[PDB]
Amino acid sequence: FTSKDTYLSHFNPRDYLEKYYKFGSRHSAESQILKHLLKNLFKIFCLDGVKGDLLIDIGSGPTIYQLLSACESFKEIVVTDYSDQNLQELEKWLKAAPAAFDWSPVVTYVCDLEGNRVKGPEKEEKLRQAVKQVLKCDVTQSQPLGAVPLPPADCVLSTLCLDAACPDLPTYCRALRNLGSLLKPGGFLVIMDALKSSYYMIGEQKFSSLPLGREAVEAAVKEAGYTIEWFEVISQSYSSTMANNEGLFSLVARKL
Ligand SMILES: Nc1ncnc2c1ncn2[C@@H]1O[C@H](CSCC[C@H](N)C(=O)O)[C@@H](O)[C@H]1O
Ligand SMILES: CN1Cc2cc(F)cc3c2N(CC3)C1=N
């Protein structure tokens, strides 16, 4: 399995954003999946009653797409990744660096799902002010943020991280409990990840992915102290040149 040092030495954040998050008129498997993720995260943070004071995002990578509907429903967003270089990319955007990744196609798509109430500029300034803390993170540790003081959060979010981060089910189920340590009892857990998948590519470079099915996922979340409110499985896959998944699951859970 890809080790944490392989993420520190070889995970290229600029390449990663270019292969997966360049929203494209040409209807790429990647654009479709991104459109799938974007309409689910709107559904969860805007239509459903998923709102709170504090949202922690775990495995943020170099991406801000998972936070664009979230910032409508939370006052404070803390973003985390195990890879510093990833957190360095994220911050470029937060600072509105003119060398930050261009997200606006995505910001336009979301500004649309939310019924054009706001322009691109002012949905971007909602997210920037919402993100209060950018922190090192590790889902294998029982205190994944280490020493860092944080109030109990109302929602933990993890997009396409825990498949990347966990060599096996025991580790996977351990990681779920550990994110619960950051959550108020009856606090929301949101996970969007790949189903039946062993790898994904960032350019020439190969990264493992925990190969796990519908049953295994939903079993681990119960084990970890959660009750599932909704669970969803789309059959849409990544390009065959990039990933070997059979689909993607989304879930909203609660902490017993
Ligand atoms: N043990 C670990 N703890 C925390 N993050 C980890 C980890 N192992 C890998 N990661 C991070 O998990 C991420 C997987 S890529 C996911 C990026 C983004 N959330 C998206 O949905 O596209 C990488 O940024 C990698 O650095
Ligand atoms: C963007 N993707 C693509 C992808 C496809 C896949 F099948 C499995 C995994 C990924 N990962 C994590 C695990 C990502 N971070």
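Residues displayed in chain A correspond, in order, to Swiss-Prot positions 5-260.
This entry, so its header tells us, was determined using X-ray crystallography, 2.7 Å.
The backbone N, Cα and C atoms fix where each Cβ goes, and this holds for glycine too.
One mutagenesis experiment catalogued in Swiss-Prot, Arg18 to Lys, is accompanied by this note: Has no effect on N-methyltransferase activity. A mutagenesis experiment is reported in Swiss-Prot for this position, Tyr20 to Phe, and the note states: Decreases N-methyltransferase activity. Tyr20 to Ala appears in Swiss-Prot as a published mutagenesis result, with the remark: Loss of N-methyltransferase activity. Feature annotation from Swiss-Prot assigns S-adenosyl-L-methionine binding site to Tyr20, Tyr25, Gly63, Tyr69, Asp85, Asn90, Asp142, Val143, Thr163; the stated evidence is experimental evidence. The annotation that Swiss-Prot gives for the mutagenesis experiment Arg132 to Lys reads: Loss of N-methyltransferase activity like its citrullinated counterpart. Here the residue is the original one, while Swiss-Prot reports the published mutagenesis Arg181 to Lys with the comment Has no effect on N-methyltransferase activity. Quoted from Swiss-Prot for the published mutagenesis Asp197 to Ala: Loss of N-methyltransferase activity. Taken from Swiss-Prot, the feature nicotinamide binding site covers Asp197, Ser213. Under the heading of mutagenesis, Swiss-Prot lists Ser201 to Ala and annotates it as follows: Has no effect on N-methyltransferase activity.
Features as recorded by Swiss-Prot, highlighted on the structure.
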| residue | record | contacts (Cβ under 8 Å, 6+ apart) |
| --- | --- | --- |
| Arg18 | mutagenesis position | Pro66, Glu93, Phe105 |
| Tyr20 | mutagenesis position | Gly65, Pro66, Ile206 |
| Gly63 | S-adenosyl-L-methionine binding site | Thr84, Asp85, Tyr86, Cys141, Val143, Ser162, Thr163, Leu164, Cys165, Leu166, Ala168, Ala169 |
| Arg132 | mutagenesis position | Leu98, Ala100 |
| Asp142 | S-adenosyl-L-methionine binding site | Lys8, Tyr86, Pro148, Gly150 |
| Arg181 | mutagenesis position | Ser146, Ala228, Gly229 |
| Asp197 | mutagenesis position | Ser162, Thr163, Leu164, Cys165, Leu166, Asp167, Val221, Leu252, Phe253 |
| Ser213 | nicotinamide binding site | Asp167, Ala168, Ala198, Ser201, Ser202, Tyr203, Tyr204, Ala247, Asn249 |
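Under DSSP, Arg181 (mutagenesis position) is assigned to a helix (H, G or I) in the three-state scheme. Spanning the residues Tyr20, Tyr25, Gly63, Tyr69, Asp85, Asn90, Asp142, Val143, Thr163 that the record associates with binding S-adenosyl-L-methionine, the maximal Cα-Cα distance equals 24 Å.
Selection of the recorded positions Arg18, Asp85, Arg132, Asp142, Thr163, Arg181 by a Cβ distance under 6 Å from ligand 1 yields, in sequence order, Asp85, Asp142, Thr163. Secondary structure from DSSP puts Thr163 (S-adenosyl-L-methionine binding site) in a beta strand.
Listed in sequence order, the recorded positions among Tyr20, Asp85, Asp142, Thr163, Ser201 whose CB lies under 6 angstroms from an atom of ligand 2 come out as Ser201. Its Cβ taken as reference, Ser201 (mutagenesis position) is surrounded by 21 other Cβ atoms within 10 Å in the chains shown. When the neighbouring Cβ atoms lying within 10 Å are counted for each of the binding-site residues (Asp85, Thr163), the highest count belongs to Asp85. DSSP assigns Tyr20 (mutagenesis position) to a helix.
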